[PDB]
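J.: My questions will all concern the structure given below.
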Amino acid sequence: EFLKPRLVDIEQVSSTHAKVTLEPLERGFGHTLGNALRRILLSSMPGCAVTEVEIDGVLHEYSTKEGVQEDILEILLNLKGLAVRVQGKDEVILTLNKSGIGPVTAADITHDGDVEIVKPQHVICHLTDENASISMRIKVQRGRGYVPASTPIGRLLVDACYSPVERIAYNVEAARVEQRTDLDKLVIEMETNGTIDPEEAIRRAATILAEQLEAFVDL
Amino acid sequence: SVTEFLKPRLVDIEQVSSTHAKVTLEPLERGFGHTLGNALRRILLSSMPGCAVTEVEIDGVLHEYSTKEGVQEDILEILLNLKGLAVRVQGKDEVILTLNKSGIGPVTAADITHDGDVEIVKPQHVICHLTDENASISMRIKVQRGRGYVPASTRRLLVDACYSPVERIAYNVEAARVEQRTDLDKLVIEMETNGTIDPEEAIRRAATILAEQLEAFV
Amino acid sequence: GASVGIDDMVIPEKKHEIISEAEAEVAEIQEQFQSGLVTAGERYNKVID
Amino acid sequence: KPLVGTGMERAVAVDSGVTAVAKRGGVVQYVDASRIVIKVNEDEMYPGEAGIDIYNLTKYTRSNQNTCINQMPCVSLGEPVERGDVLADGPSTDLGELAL
Amino acid sequence: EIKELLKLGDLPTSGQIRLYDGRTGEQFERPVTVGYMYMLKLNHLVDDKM
Amino acid sequence: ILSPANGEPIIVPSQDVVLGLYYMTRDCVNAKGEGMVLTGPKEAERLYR
């Protein structure tokens, strides 16, 4: 005599924030289900992040470049927060060629159709000289979790973060006009970087929870 | 790698008694010992189908706070002894049982008549004590099939119902070590029941109860 | 969830009037010392008490 | 930067020799991570052999306590600056304050 | 003045808000003091002392 | 576990343990679930959790 929850509302107010609503939920199941979904969402979710940056002329990260206002370390910290989404590939190499006075954004990347930049307003660096030019090779691979670089000369390694979500907040409230009174409603408000679908994240979290609970089912 | 997680391969059970068990799973991912320990703890403590005594009817007792002749203790101790009486009831919704005894001696659970398809898991469990030879006790208990715990203040002597077949559950997360990875967990489940079902069967029932709620997604 | 705050350390409502009576007693002792009835050491001891 | 400060952080950041304080005011001509070129206005220019100011920033090097001291620029192209304003933020310095 | 600055925003005047547990998920029984403190890292690291 | 100087124990609990055991073993005149008969400590732990 248990009612299974369904996806009755997937609200998308912005590209980063979204709302997921689970209407049929009994008393007591909503809190533990929201807590388990929040733990799986904040624990392990697959994503794509920058791992290796190779710039022509730059030898190590503790140096500068003639014409760039920022240092190499500031360029790597700006490239660490680059939100990117790969459709069906594991590893891809991005190319960024820019010359002249002007800010260098994510829209100046000569990329193919399999990869997509979700935020072209991300400023990488600034060029202050007309004779200055940059040509970097951004290596992006798919992972899970937080893998630092501590685990060629011009090759620079950065700490990759495969965490597409940033903040998960759920809320349990009383149900609707449905005649059974003790039903509860779970509303999950997630904050991502725009590279993950919310419904696909909920399906993956429930699949991870079911594949972890299968050992308790078998016993 | 990107979608593969570690499964618990070292499962050992330590049977302390017939109702006390100690289940240990090893290994698990970093943080998976609490999202699986707390989720099974909230289900087994609040959502478990079972049967318990709900109402009792005694002709000599008309109030909740009164005294009775021929008995050793008061009525609240009789209600507390009736709270701990675990009864196994078949597919019927509810039945009415009566208890009659005349004479001295402890009134155990075996003195209740077998009218119906119900079972008593502990016939040696006592209910009340009689001291006078010319005294008698006549109660009409009423069991019902419910789920979880409902107090008497939420709802004729009011008796608290314990539909959950468990009595105490407390998980503990330890550290597990692999030759490659270190940040892992070790879930230790310690659970006791009242003698109605197997604790392993209770863990399996909680696992299938949590598994039925996710079939719309998986 | 025990925590310290600025509302946990309460101020007594009778502190200001006790400070007022103490300052009035110090002013009375100083006025008695200015007339020449008590010495400086007895004045200091009465102020301390 | 500290959200709860005092106001003496700018005195520590200016009076110490960790920042690049502009000697003469003017307009910033060339901004770079290693050098800052300042075009001095005609009000403070010398009457003979008028020129510009060049500030070579102290990059990653070793201090006495085996730590890294580094100066990062804080000005932009074509920004008017005055005499006494900072041009580069040294170690534990955020826009002319003390950021420990 | 800190009370007026807290009334300028959407924050309570007492400075104490209720928090939920991350491991279990239940609310704490008492509100805790949540805010921002300027922290510092001293030159006493553990890799230079082991 | 006993000091050889005077015989007093040295395994006395510190501030967090005595704070937790002081907060747990207290009472107020009106709370949720006051005035109900319990059959044991396991029912108390079940009602608390």
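We number chain B the same way Swiss-Prot does; the residues here are 4-158, 170-232, in that order.
Determined by electron microscopy, 3.0 Å, according to the entry header.
Cβ atoms are placed via backbone N, Cα and C, with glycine included.
Swiss-Prot documents B:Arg45 to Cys as a published mutagenesis change and attaches the note In rpoA112; temperature-sensitive, blocks RNA polymerase assembly. Experimental mutagenesis is annotated in Swiss-Prot for B:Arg191 to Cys, with the remark: In rpoA101; temperature-sensitive.
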J.: Any idea what the Cα distance is from B:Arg45 (mutagenesis position) over to B:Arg191 (mutagenesis position), rounded to a whole Å?
T.: 28
J.: So if I measure Cβ to Cβ from B:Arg191 (mutagenesis position) and keep only same-chain residues at least 6 apart in sequence, which ones fall under 8 Å?
T.: B:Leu198
J.: Work out the three-state DSSP category of B:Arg45 (mutagenesis position).
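T.: Looking at the DSSP assignment, B:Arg45 (mutagenesis position) belongs to a helix.
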J.: How many other Cβ atoms sit within 10 Å of the Cβ of B:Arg45 (mutagenesis position)?
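T.: There are 23 such Cβ atoms around B:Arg45 (mutagenesis position).
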